[PDB]
Amino acid sequence: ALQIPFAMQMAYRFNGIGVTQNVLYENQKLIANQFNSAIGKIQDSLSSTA
Amino acid sequence: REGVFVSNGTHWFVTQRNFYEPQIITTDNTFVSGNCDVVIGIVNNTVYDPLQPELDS
Amino acid sequence: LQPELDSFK
Ligand SMILES: *[C@@H]1O[C@H](CO)[C@@H](O)[C@H](O)[C@H]1NC(C)=O
Ligand SMILES: *[C@@H]1O[C@H](CO)[C@@H](O)[C@H](O)[C@H]1NC(C)=O
Ligand SMILES: *[C@@H]1O[C@H](CO)[C@@H](O)[C@H](O)[C@H]1NC(C)=O
C-alpha cells in the first residue's frame, strides 16, 4: 500500500474515464458536495422502510 | 500531462505513477489550463521552457 | 525546429 492524498486520487480515476484531471480541481468543491449529498440520499433510501 | 508531481525536499519533478523516474518540469509534458486561483494545493514554481535556450541561439 | 531557425534566423 502506497499513500496517495485523496485530492489527486480522484484525479487519476477521472483520467481513467477519458476526462482531463484539470476539470476536477476546478470543480473540487462541487464534487465533494455532490458526493456527500448523494451519501445523504442513499442513507434515506434504505431507512425509508422499502 | 501524465504521472504526478513530486519533490525530493525542495526540487520538484514529474514522474509516472508506477515508477520513480524524476524529470524536469516542462511545458511539453504539463498541459496548462486556467489560473492558479481555484486549485487547492497549488505550489509556486518555475516551469522550464525549451524554446528560450533555442531562441536567439 | 532546426529548419524554422534556418528559414528565419
Ligand atoms: C534533489 O534533487 C536535485 C536534482 O539533482 C539535487 O540537485 C538536490 O541536491 C536534491 N536534494 C535537495 C534537497 O534538493
Ligand atoms: C493539509 O492539511 C493541513 C492540516 O490538516 C493543513 O494545515 C494544510 O493547509 C493542508 N494543505 C493542503 C494543500 O490541503
Ligand atoms: C505565489 O505567487 C503569487 C503570484 O506570483 C503570489 O501572489 C503568492 O503569494 C505566491 N506564494 C504562494 C501562492 O504561496
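By the numbers in Swiss-Prot, the shown part of chain B spans 1091-1147.
If you check the header, you will see the structure was determined by electron microscopy, 3.6 Å.
Cβ coordinates come from backbone N, Cα and C, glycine included.
According to Swiss-Prot, the features are:
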type: VARIANT; residues: B:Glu1092 to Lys; note: In strain: Theta/P.3
type: VARIANT; residues: B:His1101 to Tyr; note: In strain: Theta/P.3
type: VARIANT; residues: B:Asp1118 to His; note: In strain: Alpha/B.1.1.7
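Taking the features listed in Swiss-Prot, we show where each one sits on the structure.
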residue: B:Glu1092; record: variant position; contacts (Cβ under 8 Å, 6+ apart): B:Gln1106, B:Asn1119
residue: B:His1101; record: variant position; contacts (Cβ under 8 Å, 6+ apart): none
residue: B:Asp1118; record: variant position; contacts (Cβ under 8 Å, 6+ apart): B:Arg1091, B:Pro1140
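Among the variant positions B:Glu1092, B:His1101, B:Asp1118, the ones whose Cβ sits under 6 Å from an atom of ligand 1 are, in sequence order, B:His1101.
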